[PDB]
Structures are given as structure tokens and as C-alpha cells.
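Participant: After the C-alpha cells below, expect a handful of questions from me.
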Amino acid sequence: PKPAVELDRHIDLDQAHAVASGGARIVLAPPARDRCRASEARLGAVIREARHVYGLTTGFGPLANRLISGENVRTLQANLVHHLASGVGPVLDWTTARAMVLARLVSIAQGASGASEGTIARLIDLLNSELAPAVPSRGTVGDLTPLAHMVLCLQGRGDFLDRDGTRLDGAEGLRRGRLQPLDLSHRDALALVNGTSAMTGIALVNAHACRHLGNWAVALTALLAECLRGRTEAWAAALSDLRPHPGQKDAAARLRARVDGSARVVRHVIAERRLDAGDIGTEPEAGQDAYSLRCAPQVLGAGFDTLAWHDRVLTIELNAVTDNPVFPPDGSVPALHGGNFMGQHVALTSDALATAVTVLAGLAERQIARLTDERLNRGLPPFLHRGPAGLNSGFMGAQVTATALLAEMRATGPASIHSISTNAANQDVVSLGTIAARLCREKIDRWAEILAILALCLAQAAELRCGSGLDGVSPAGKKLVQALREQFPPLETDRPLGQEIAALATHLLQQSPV
Amino acid sequence: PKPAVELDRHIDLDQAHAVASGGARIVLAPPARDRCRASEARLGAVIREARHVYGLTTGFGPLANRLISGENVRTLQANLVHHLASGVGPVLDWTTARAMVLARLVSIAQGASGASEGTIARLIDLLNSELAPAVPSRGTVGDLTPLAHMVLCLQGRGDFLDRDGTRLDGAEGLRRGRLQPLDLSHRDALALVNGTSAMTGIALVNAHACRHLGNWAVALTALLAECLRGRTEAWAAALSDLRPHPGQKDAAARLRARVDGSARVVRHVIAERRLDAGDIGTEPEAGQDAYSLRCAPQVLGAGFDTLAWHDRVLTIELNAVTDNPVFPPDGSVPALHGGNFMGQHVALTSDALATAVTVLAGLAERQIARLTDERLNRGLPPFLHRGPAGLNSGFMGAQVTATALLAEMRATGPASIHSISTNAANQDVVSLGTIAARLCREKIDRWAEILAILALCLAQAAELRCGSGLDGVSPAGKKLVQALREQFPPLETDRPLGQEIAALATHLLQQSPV
Amino acid sequence: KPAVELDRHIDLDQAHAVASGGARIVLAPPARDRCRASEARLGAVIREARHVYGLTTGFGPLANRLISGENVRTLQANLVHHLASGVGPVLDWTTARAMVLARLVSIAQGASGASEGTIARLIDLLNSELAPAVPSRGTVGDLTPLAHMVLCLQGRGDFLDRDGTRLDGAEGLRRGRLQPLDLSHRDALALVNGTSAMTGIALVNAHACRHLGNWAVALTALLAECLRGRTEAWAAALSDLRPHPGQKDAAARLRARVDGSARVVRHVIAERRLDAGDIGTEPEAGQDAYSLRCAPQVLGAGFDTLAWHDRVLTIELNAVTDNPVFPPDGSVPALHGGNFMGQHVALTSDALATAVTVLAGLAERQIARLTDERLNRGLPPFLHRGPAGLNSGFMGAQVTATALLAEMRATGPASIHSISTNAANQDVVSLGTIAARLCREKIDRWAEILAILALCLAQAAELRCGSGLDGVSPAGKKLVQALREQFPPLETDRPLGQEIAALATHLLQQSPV
Ligand SMILES: O=C(O)/C=C/c1ccc(O)c(O)c1
Ligand SMILES: O=C(O)/C=C/c1ccc(O)c(O)c1
Ligand SMILES: O=C(O)/C=C/c1ccc(O)c(O)c1
């Protein structure tokens, strides 16, 4: 059948991605259902008592000094969704749009948003269906605009996306997915258009993609060592203990596991060799590898620790209530007004992860540059070609393409530093967290393509070095090459690789080498 | 009666865009045809005489040290196209892809590439058709990869694009476009896979778009002055004469022309007034406007001078021969080997223009921020809303979207500074000109969206200030607003504006306010 | 003077105390014992002629050239020589000493082989009032700066006194009572190794950020007191709903700063029940602009970034970033790897630099709002005193703060610019030293922006509450009174440049307590 995620209070990143990707169905746990019903009642009382509350009896933004009569709240909230639907640009992908819906739901599930049962059910239904709202990716300074577009979609006034990205009009979406048109008669529109749902959704997808890409980075580094007689002593556990960064220790351990059983790597500790007068001279190779191999644990590890911080912060954000206003469950006050919608946390972690992805992609790019260079690849054909040299150039074009992709990644920097006072100076500081997460996603995609080129190069290199039978190659290495060869043939003669590179990259983002 | 551009030696940017956009047919002038026939013969002689020439008797890149026998040249060039087809990413748009084809053609037309009559005809046939080759946008370090994909397309081994971007397979493209499959039997493949055609094509489309956007920036700045009682003395010719930057003189002159006939702007020179004792005190307003109006000539002018430099450089590049190797028309030597394919000129000018676009976009974004602020817009409704305040927020969402678009533009910097040694260190410095032109294009697209928002706001602001009849508004101002109102209705009540912003943005990139 | 006893672990505060001269440093007996054991191991490695980088080989790609024992002295002497190609302004006194300390902490772990004399030279330097004069540029991440340090310690390079005044090598040894570094034990690699420079720069950045963060909070609080800010936005309940440690902390510290204040608005707006007669446009909105309302969230994110930076830095500082290294357990004679790759400090420094720029932006916008007569709720334009027009107050300083911020934004992460070098042997490099230095520059700019904001707030408080600061919280009163001891009110326009600079220097080393 299909796995089910029962949402109560806390949901981890894997569960969140399982639901967003459609791998698991979602259900609201009884305790959560009750907390929400209790919050739904508080909203009702707040409205009945005509309490001074943003979005219920006031205008929006700087227009909040304009009080609104209870009789016009329906109109007030309908125009909120209207004026906010100014988004532009390509729509968020299926998984990501759904991750945004999930993020809003999790916040509501905490029981402080006043959302009604019907509203909550509409979000759950979307998540359990095979559809996603079609929402523009640009427009928010960090996430009212993308959420306003979501609302319109759930009302059948906006397009939907199927798993392939093909758009369906509103009516067709509600029909096909058996979704009921969203009804905001309870005046709970602020429960849907609030918080940091978009950036959080984008980031949770980023987190999942990076885990898979990190696994490929490790597996490809290990296979590179098997193709270049790499020295395993640089990956010794003893070295990790001397500089105990968790991410490094993990990188090293994982690299060691990948090459376990290999007869292609050099396992001797050079310091065990005692020299005598006859040894003094110039040896063919230095006793240590170039940094793209020797410092893989340190470079990969730094990135892993950056992703770890990103996930710790993100886990907290995903399970938090980033709504404004909020209705305290204890009933201490009718409502609280603050700024928990300021996505500075996801903005800063996304920018930090973006830099780490660029650094790791640079490592993969240099690993390709080294492997394909006849002066540095220790005996392998130039650019790993097959057939007569000259008449065949092998991966010479693919190698340059990897460099081109990396160069483009570097041209874009952090989004967080570009805060600009807007909204008539009311939002004098903004997080730009959604932009930050989106820029990180683009880099993650470029990293996947660079890793794809490296994987194809390594499949070929392994065969050129060890024969089609991959003699001496580790069990893990053999399994990885064999799996690749199931869909990607050896390069016996030059052929267009662009489509294969793009196809493999898509795979790397969703599955790890095991 | 579809216009025709006759190509001899030189073609200006407007003519180039006329052909690339399909607004004009292209024909090779008699003298050009002869120069090419003569070059074709020279290539034949080089082959006949077994001259040592890159691509005719040698491998590619660092593999050029491998000499090739004449009987293997067909295979040599076939694999060249193959190994280079490693491109990925979204395909270049219809117009840009065709601009690339044109750029290669113009270089060949100089008579130093050795291209055969058939090869040249395939390029001309493509440009006179309604099709464009479908080529990936990423993969070059600056443009063999995108041009190799072009070659495959013209052979019927790659997709094609119709004006709407819908993709057709190779066969369908040759059929629908009534095109002959490309035949490289004359061994003239290097006449197609060479130079800076991609970046040049992208840049020439950028140049055309910026001309139109610049006209909108000027027109909207002028309309803004009519909506805020702007002072025209800051735009006086005398000021331009004191600081003679051509771009500034032009900007000031165009601004004055836009408000000619306006009774909504203040034309009195403040220094003409003589003050008495009873004047000393605090006046309602300062004698000078904020910079977004007062310094428009200086800011817009600097952008215009930047575009001017960009266009002078691009014009030379478009009409140059960026091939390698080349066959001197004067017959001095059989062929010359150098690096005219290094696109550093387009790289640096594209980066400089991108900065200028971001600056001018910032100007527009601040003009929007001021116009919609009730504390700064001198009596206009907050966010230019209509209907009851609070219940309606007008362009409050669109204003923030403008800020978000600008912030994103700022996150990406120059592409040129990221050169990385590649191709086994043979290409130890690369231009990244294609990437630079592409990053500039994205910024131009964001600028158009920001201007679109400003245009919609100004249409509303003009009617709010001067009534639906636009009383006192200049003739130019009236024409612009009326033209907009033909497709974009007033905002009498809040509605989603995303689709309208996008639609208007597309228009602003192709037409100026006239 | 307090003493920091170094055994295995030292925290960031203890490190800065020693680096800044506030505390002496002593090597604990257990550490001296572990180091003596490591010195013996290096001796055995040399006697056994084990194949070890720097002891029997050239350097970098030249490591394939094996070296005879009789030539090792020359070998290591030239290592220091070729590496001394650094250029640019010297690291400041505190930072340079922080670098010396970082190398020592690594050596103290007992895996570097450093001789007792070499260790003593580092300890002596730290206990003296001197710092080696080392150029700030030249490393791709830290052999070059460390090589310069070695030359200084041998009396072949300049020293800096606390004031930054330079002394030649000979004078430095004499004035500091330092003995010339002797590398006869062939332990040169114990000094020219690791991530000492970027780590030293980073720990100084860490200390400065703690102080500036305290000012950022204190000034945000005083801003609320000058603009009738609403405290409900800083309620603990909100923190609990979005439990980011840094945010909860920021909100709690903000509440504490305004405790006892009669100038802030404490009412919870949702308590008010509206009547039909109230419907219309009120003078002010029920919530503050983001520079006040979202301070917990913006400051908080910045604090969590610093917390991550400090966690990673603490590990780096206390680790052995040496290569080669000599296993204390004696499992193998030596290990060859890449623990010198400073990617951790590179990524955290870059991440912190972004956070600093974000928080400086907040401070800059707070100044922009406070000095705007249309937004400061009744305060004079640019907080001027004396006749308006004839006086412009902080109008110039306000623009200066914007210029300082705009400059900060022009510089991005250093880590993304790795370039293959050293004949492609170092095909990837961290650039951590550069990253840490770039972050330091942004920290200095942030200090100046905060200084301008503090001077504006002292003036604004007096204009709003009178010289007696009536209704101002005890913390706010103490802060203004402290500032006023050295910085006079602005009763008439005057040059503020030197005062801004002077105050900024203070903010970096002390918090408002
Ligand atoms: O300060 C706030 O709490 C609201 C800000 C805001 C800013 C722009 C919008 O379009 C909007 O609905 C709300
Ligand atoms: O140095 C040159 O002139 C050739 C460069 C080059 C670099 C990569 C390729 O795939 C290729 O066909 C050519
Ligand atoms: O690979 C290594 O472990 C050493 C690299 C290196 C690179 C440049 C220098 O000047 C030097 O002393 C050492």
C-alpha cells in the first residue's frame, strides 16, 4: 500500500519529504485534531467579542490603522488574497509546492492559528492527492504572495500541477483530485496566508536533495581513488579523531566503507617504510595525493556540518508556528501580535548551505578536471576516450561543461544581504528567505549535473583502468558502475552526452548509490 | 511584404534583431557570395596541399598534437560535433537561438571561414523560416557546445522550436520549415562550430530589449513627475551642458519631451523668486524633489552610456570573424591560428550592462516605493487603492513584489571574474561570455517586470490625481495611459495582478511607449 | 593577572583572554608530559629514518624528492624561507597572538613532536606584551603567516607592541625577554602547519560579535524607549511558538533591557474590544515596523549563526590541524593526510559574515527610522538641537551609516573562489583565512554603524524624556549616562567622525552592563 505519516506535534525532515513527494499519505492525530478544534473556537470568540486583531478588524500592513467593521470581514479577507496574488515567474515544482502546503499545515497543527476543520481538511486532501497547486516562484520578500496563490488554487481559481508538471485548470484539479473548494467563511484566511511556508518548503526539498548528492559525492570520491591508485591513509579514523568535526569523521568513515574490499587503492602507511642511503633520490610520485583526494574528508565534512546546521534550524522552523497574529492555547490573552513570520533563519541557513554546495561542486569539478587530464590521471587516455585518439575526444566536451556549470554557480551569492525597506517603510527589514532557498536550489541542481558528469567519467575510467570486468574494484564500486551501465552505455566512440548528463542528474537528486 | 536585409559585410544591431525575430528576411549580397565562394576554394586548396591546419589535419584541444590523415577527416569532424554536444539546461528562446545562427553567418560572410555554399544556404534557410534550432543554454565557457547542438539540429538530429517555443523533432523541423539536411562533406564543420556566436546572439537580443526598456524608464519617470507635481528645472538642458555626458544629455532631453504640454508638472525655477522677511520659516515642501525624480537624468544617463559602450563593442563583435583557424582572403598564408574565439569583450560588456540594468531597476523600484507611500505621494491614496481603504489595499502586494524582484537581481554578480583553468589546463583562462550575457538577460527580464508594475501604478495614479479624463496630463502621458487601459482595466477593487504584470512585461521588452 | 592553564581544552573566552593579554598562559603538567612523549616519538621517527613529509622529503609536489638526514636542517630552514612571501597590512596585535595561541593549543594535544624549547618560545610570546608582525595576505588556507611568525621568533622579523608600534627583531627579543627560536630538533613542521591564522582571526571575530550583539540588543531596546515601541512583540509566548534558541534569547534579553521602563507600550492590543463608533482611521497602527517588531527574529537568526560558528571554531581551536602527525598510541610512526584544510573556518566565517551584514542592516534601518521626522513620532528631524535648518544634527552621520552598510554588502563569501594551485597539487583550497578576514572587516563596519546608532539614541532619549531621562528604564539610563561620560550631547552641529570611530572601538571590546 502506502506509508502513513500521523501528524501530531513533531514531524522530521524525512517524513516531511515523504509526504511532499507523495511517498506517504498524511493523517492528523486525534490530539492535534482536538487542539485545532479548540483553537477554532478561540477564533470564533475573538471575532464575536470584536477584539482588536490584525486581519479580523483591521486593514493590512500600514493600513492596519484602518479599523474594519465585523460586517465587512468576508470582503476584507477576500481582498487580502486578491491584492497578494501578484506573483510572477516559473511555478514551484510539484514536490516543492506541496512542501509549502505541508509547512503551513504543520504550523496550523500546533493549534494556535484558529483554522477551521474544513480548512485543515482541504490542505490534508491536497497532500493526499496526486496534485500540487501551481504557484509562481517570485514575489515574496519572505511568504504571503505564494500562499495567496495557493489559496486561489484550492478555491478552484488557480491552476494545479500533476507529478509531471502539466497544468490543470482549477475546476479540473478539484475534480480529478476529489478536492472540495476551499471555504473561508469562518474568517480563518490568515491561517492560510501567513508564516514562512514557501521558503520552508523549498528548503526541506533542498535538504533531501543534498543528502542524496552528498552520498554521491562520497561514492564518486571513493571510486576516483580506485581509478587513480589513491592513498587510503589520508582517510584514516585516527586523523578524524585528531580534528573531531562530526561531519569530517562521518565523511572519512563513509569513504573508507566505500573502498572496503578494493585492491585498486594504496593502503600502505608511508611512514612505516624505513629509508636507507640507496633510497635518497627522486621517486616517480609523491607520497601523498593531491587535495581533491587527500582532503576529501575535510572538504566534504565541512559541507556536511553546514547541512547539519541547516537541518537543525529547519526542523525547528518546520514544526513552529510562524503565524501572525496567533491565538495562545492557554487562553492567557485573546491573541498576540508579533513577527514570527520573519524568515531570517531559513534565509541565513539557505545562504550558508548555498556556499557549501558551491564548494562541494567545485571539488567534484576539480575531480573531473584531474581524472580527464592525461598528465595527471596516471596513465589513463586523454579525456578517457576510446577509439583512435584525435579522431575521438571522449569526455573533452563534458569536462568543460562541468567547469561552465560551476562558474555559473559562483556568479550568484547570498540573498540575505539585500534587504530593502519596502511596504511604505513598514517592512523596513525583510529576510528574503524564499529567494535564498530558491538560489540554493539552483546551485543544488548544478551540483547534481556536475556529479553526473563525474559519475559517467568514473564509469568509463574504471573500465579503462581495470577492464570491463572491473578487476580489483571494490564491491561497492562494482555495484555503482554496474548500476550506471544498466542505463548508460560505455563511450566506445564519441557521442552527444547532454541528454544522458541531464537524465543522470535527475536520478542523483532522488536516489543514493547503494 | 516582409522586409529584406541584404548582408554584405556590415549589419547593425537593429537589422540583426529584425532578422533574428523574423521581422525581416536575409539575403547574401553578390559580393559576399563571391567572397565566400573564394574562401570555400581556399579551404579546398589547404586540404589538397595537406597544410598543417587545426581540425583538418589535427585533433582538437590538447589533442591537436595528434596529426590526422586526410582519409579520416570526415570522421574527425563528425566526432567533433559529437563530443561537444554535452549541453544542458533550458533551451535558448526562439529569437536568441536564431540570433546565434545569424552571428555565425555574419562571421562567415566576411569570407575567411571556408564555409561551402550549401552550409551557408542551410543557415540562410533557417533564418528565413519560422523555426529556430533547440539548443541547451548551458555548457560553454565562452561557444562550441551550443553551436554543436545547432549543427545536429540542422542535420535533423536535434529538435527545433516554433515561435511559441513548442518543440518539434528533427524530422518535423526539416519538413515544416522546408529545410535541407546539413551536409558537411566539404569538411567545413569548423565554420559552424566556432567563435562567439551564442554570447553575441544573446547580447544582441539584450541590446534590443534594453533600448525599449530604457524608453519605458524615461516615459514612466516623466509620468511620475506628472503624478507628483515634479519640478522640471532639474531636467533643464543647461544642467546637461554643465556635465556633458551624452547619455545624461539624452536622458534629460527625452524627459523634457515626455512632459511637454503638461500642466501637472512645476516649471518655475525656484531661484527666480525673491524672498522677503515674512517668508522665513518652514514651507510645506522643499524646493527640490527626491532623487528618484531630480537625479533621473544622471542615473538614467549613466545606464544609457553603459548601453552605448556595450553596443559599440557588440557591433564590432557581430561583424567580426571570431573563428579559429581562419583563411586569409588576401592569400598571404594558407591559414592563421590564434584565439579570436575568446569572448572577453562580450563578457565584460555584458557584466557592465547587467550592473547598469540593476541600478536602473533600482531607480524604478524606488519610484514605485515613493508613489505608493501615502506619506510621500503628496495626497494620493495609500498604495493607490480605490474603494474603501483597508478593505482594499490596491498595489500593496505588487509594490513588495517589485522589491523582491530587485533583491533577487542584486544577488547575482558579474560572470567574468570566475574564470577557471579547464580542458587539461589548455584553456587556462576562459571568458564565460555566454554566461555573462545570459545573467544580464535574466536581469533585463526582472527589470521589465518592475517597470510593468510601475506602469500599472502610474496609470492608476494618473487617473486618481487628474481624473479619468487625465486633465492637465501631457499628450505623451495621455497616450501611454490610454494605450495601457486598452488592455489593462483600472483597479477599482483589489484583484490578482500577477498575470497582468507578466503580460505587460512581455510587451515592454518588445515595444516602446509611442 | 589571571592565568589560563592549558591542558587539552580551552574555551573561546579563555583563548581571547590570553590573546588580548588579559591573562597569562601556563601549560599544565599533563600537557607538558604528552608533549615530551611526542618529542621522543619524533626523535625515534628520525632515528629510524621513517619516510615522513618534511623530515625525509621536499615540500608540496617536491615531496617526491627524498632527503638525506644530514640535510634536514637546511631543508626546514628553506621551508620557512620560501614560505615567507606574505604581503599586506600586518595582522593586529591581538589577532597575531591569537594565531600563536592556536598553534600552541594544537601542539599541546601531543601529536606534533614539538620540543620543549619550541613550546616555551610560544608560551613566552603569549606572556609578553608583544606579538609577531605578520603580513595578512598570502595564504590559501596557513603556512605563509606562520613562516613569518617563525622568522619573527628567531629575531629575523618585526614585532608589534600593544599599540601596534613596530620593533625590529633584535629589539623585540630584548624588550619581550624572548629567546631566539631554535629548530635544531627538526620540529619546524610543528610551527608551520595547520589552520592557526584563520582560527586566531576567527576567535577574535567571535569575541567581537558577542559584544556587538549585546549592543545590538541594548540599542534596539533603547530605540523602543525612544519610539514608544510595543513590548508584546517581544513576549516569551511568541518565542515558545517558534523555539529558535537565538530568538528566545534575543527576546528575553530585549524584555530585560526595557524592564522598569515607562516609555514603552505594554498593552496587548487584542485585549481591546471595538465598538461601531471606533471604526475609521486611527492615528497609529497597532503594531510597530519590523526594525522593532521583528528584532527577536532578525537578531535571533544572527545569534544562532554565531552559535554554530562558535561550536565549529571551538572544535577547530582544540584540534590538531597538523600534517604530518605522530599518533600518541604508537600505532603507526606517522600519519599523512589533510587536517590543514581549513574548510570549516571558511564556511562558518562566510556564514557569520552574512549574518553580520544582516544585523548591521537592521541597525542601519533603525537609525534611518529614528532620524526621520516623518517616522520618529514627534522627534526633531535628524535629532538636531538649536534652530532647525541652521542645524542638521545627525543628518550626515545617518548617511555615513548607510555608506558603511552599502560597502559591507559589496563583499561576498570567500570560500567559493577556490582555484587549483601549487602545480595542481592543491587543486582545491579553503581560503578560510581570507574568509575570516573579510568577516572581521564587516564586524568593524557593524561596530561603526552601532556607534552611530548609540550616539543618535543618547540624543533621542534626552529629546524625548528630557536630560533626566524620565520614564527610561534603569538599563537604558545607565547606558546613556555611561555614553555621556565621554560623549557630550549634540546641542549644536559639530564633527562626529572622530567620536564615531572612538565609540566603535569601545563597542568591540565591552558590552552595556
Ligand atoms: O506589517 C504587517 O504585519 C503586514 C505587512 C504586509 C505587507 C504587504 C502586504 O501585501 C500585506 O498583506 C501585509
Ligand atoms: O585550444 C583549442 O583551440 C581547443 C579547445 C577545445 C576545448 C574543448 C573541446 O571539447 C574542443 O573541441 C576544443
Ligand atoms: O601537499 C602538501 O601537503 C604541501 C603543499 C605545499 C604547497 C606550497 C608550499 O609552499 C608548501 O610548503 C607546501
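The residue numbers of chain B are those assigned by Swiss-Prot, with the residues present covering 7-148, 152-523 sequentially.
For this deposited structure, the header notes the method as X-ray crystallography, 1.9 Å.
Using N, Cα and C of the backbone, Cβ positions are placed for all residues, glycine too.
Copied straight from Swiss-Prot:
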ACT_SITE  B:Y60  active site, proton donor/acceptor
BINDING   B:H89, B:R303, B:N432, B:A433, B:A434, B:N435, B:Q436  substrate binding site
MUTAGEN   B:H89 to F  Abolishes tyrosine ammonia-lyase activity. Increases affinity for L-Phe. Increases the low intrinsic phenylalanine ammonia-lyase activity about twentyfold
Participant: With the cut-off set at 10 Å between Cβ atoms, which of these binding-site residues ends up with the most neighbours? Options: B:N432, B:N435, B:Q436.
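Facilitator: Counting Cβ neighbours within 10 Å, the top one is B:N432.
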Participant: Which recorded positions among B:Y60, B:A434, B:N435 have a Cβ sitting under 8 Å from any chain A Cβ?
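Facilitator: From B:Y60, B:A434, B:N435, flagged as close to A: B:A434.
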Participant: If you draw a 10 Å sphere around the Cβ of B:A433 (substrate binding site), how many other Cβ atoms fall inside it, taking every protein chain shown into account?
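Facilitator: 22, counting other Cβ atoms within 10 Å of B:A433 (substrate binding site).
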Participant: Please identify, from the recorded positions B:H89, B:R303, the residue with the sparsest Cβ neighbourhood, meaning fewest other Cβ atoms within 10 angstroms.
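Facilitator: Among the recorded positions B:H89, B:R303, the sparsest Cβ neighbourhood within 10 Å belongs to B:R303.
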Participant: Could you tell me which of the binding-site residues B:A433, B:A434, B:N435 have their C-beta within a distance under 6 angstroms of some atom of ligand 2?
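Facilitator: Close enough to ligand 2 are B:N435.
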Participant: Could you state the whole-number distance in Å separating the C-alpha atoms of B:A434 (substrate binding site) and B:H89 (mutagenesis position)?
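Facilitator: Each residue's Cα considered, B:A434 (substrate binding site) and B:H89 (mutagenesis position) end up 18 Å apart.
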Participant: Among all the protein chains here, how many other CB atoms are within 10 A of the CB of B:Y60 (active site, proton donor/acceptor)?
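Facilitator: So the number of other Cβ atoms within 10 Å of B:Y60 (active site, proton donor/acceptor) is 15.
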Participant: Tally every other Cβ atom lying within 10 Å of the Cβ atom of B:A434 (substrate binding site).
Facilitator: 14
Participant: Based on Cα coordinates, which of the following binding-site residues are within 10 Å of B:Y60 (active site, proton donor/acceptor): B:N432, B:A433, B:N435?
Facilitator: none
Participant: Quick check: in three-state DSSP terms, what is B:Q436 (substrate binding site)?
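Facilitator: For B:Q436 (substrate binding site) - judged by DSSP and reduced to three states - the answer is strand.
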Participant: Could you give the Cα-Cα distance between B:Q436 (substrate binding site) and B:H89 (mutagenesis position), in whole Å?
Facilitator: 17
